[PDB]
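Peer 1: Below you will find the structure I want to go over with you.
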2 protein chains.
Amino acid sequence: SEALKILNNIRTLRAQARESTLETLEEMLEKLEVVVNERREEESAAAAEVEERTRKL
Amino acid sequence: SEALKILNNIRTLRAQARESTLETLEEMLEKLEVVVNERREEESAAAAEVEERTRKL
């Protein structure tokens, strides 16, 4: 929901921004990368931590 | 690294794209949102799972 609303989906952005500069991305895209930036470095971490064998039901 | 290189940072994008349409975001930003999209729904999950008390050293 946050990744969808962050940029509000390129579908509407490209249009609302169509009447301006791509800076819209520098606004949303720059944060859209930072949002996943944390998730990018943490998720990889979560995957390694969880592994597969470990679970304990 | 993937969130940085995905869009290659708005700093360079806004410039390389400066000579074109914002579609660049629909290209990178749309995927930048999907990338975090998975992380957005999974990370929130990882946070809840990890909690704080549980750890077992």
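For chain A, we keep the numbers from Swiss-Prot: what you see runs 2-58, in order.
Going by what the header records, the deposited coordinates were determined by solution NMR.
Cβ from N, Cα, C; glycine included.
As annotated in Swiss-Prot:
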- A:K6 to P: No effect on oligomerization of N-terminal fragment 1-89 (MUTAGEN)
- A:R12 to K: Abolishes the interaction with Hha (MUTAGEN)
- A:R12 to H: Derepression of proV and bgl expression, normal DNA-binding, normal oligomerization. Fragments 1-46 and 1-64 no longer bind Hha (MUTAGEN)
- A:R15 to C: Derepression of proV and bgl expression (MUTAGEN)
- A:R15 to H: Derepression of proV and bgl expression. Fragments 1-46 and 1-64 fold incorrectly but still bind Hha (MUTAGEN)
- A:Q17 to P: Abolishes oligomerization of N-terminal fragment 1-89 (MUTAGEN)
- A:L26 to P: Partial loss of repressor function (MUTAGEN)
- A:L30 to D: Derepression of proV and partial derepression of bgl expression, does not dimerize, anomalous protein mobility on gels (MUTAGEN)
- A:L30 to A or K: Wild-type function (MUTAGEN)
- A:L30 to P: Derepression of proV and bgl expression, does not dimerize, anomalous protein mobility on gels. Protein localizes to nucleoid but no longer forms discreet compact clusters (MUTAGEN)
- A:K32 to Q: Loss of Hha binding by fragment 1-64, protein folding is unaffected (MUTAGEN)
- A:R54 to C: Derepression of proV and bgl expression (MUTAGEN)
Peer 1: Do any of A:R12, A:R15, A:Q17, A:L26, A:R54 (mutagenesis positions) have a CA within 10 A of A:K32 (mutagenesis position), and if so which?
Peer 2: A:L26
Peer 1: May I ask which residues of the same chain, at least 6 positions away in sequence, place their Cβ under 8 angstroms from the Cβ of A:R12 (mutagenesis position)?
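Peer 2: Residues satisfying the criterion: none.
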Peer 1: By the count of other Cβ atoms within 10 Å, pick out the sparsest of the mutagenesis positions A:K6, A:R15, A:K32, A:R54.
Peer 2: A:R54
Peer 1: Please report the distance from the Cα of A:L26 (mutagenesis position) to the Cα of A:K6 (mutagenesis position), rounded to the nearest angstrom.
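Peer 2: Cα to Cα, A:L26 (mutagenesis position) and A:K6 (mutagenesis position) are separated by 13 Å.
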Peer 1: How far is it from A:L30 (mutagenesis position) to A:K6 (mutagenesis position), counting Cα to Cα, in Å?
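Peer 2: The separation of the Cα atoms works out to 12 Å.
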Peer 1: Which of the mutagenesis positions A:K6, A:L30, A:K32, A:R54 have a Cβ lying under 8 Å from any Cβ of chain B?
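Peer 2: Listed in sequence order, the mutagenesis positions near chain B are A:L30.
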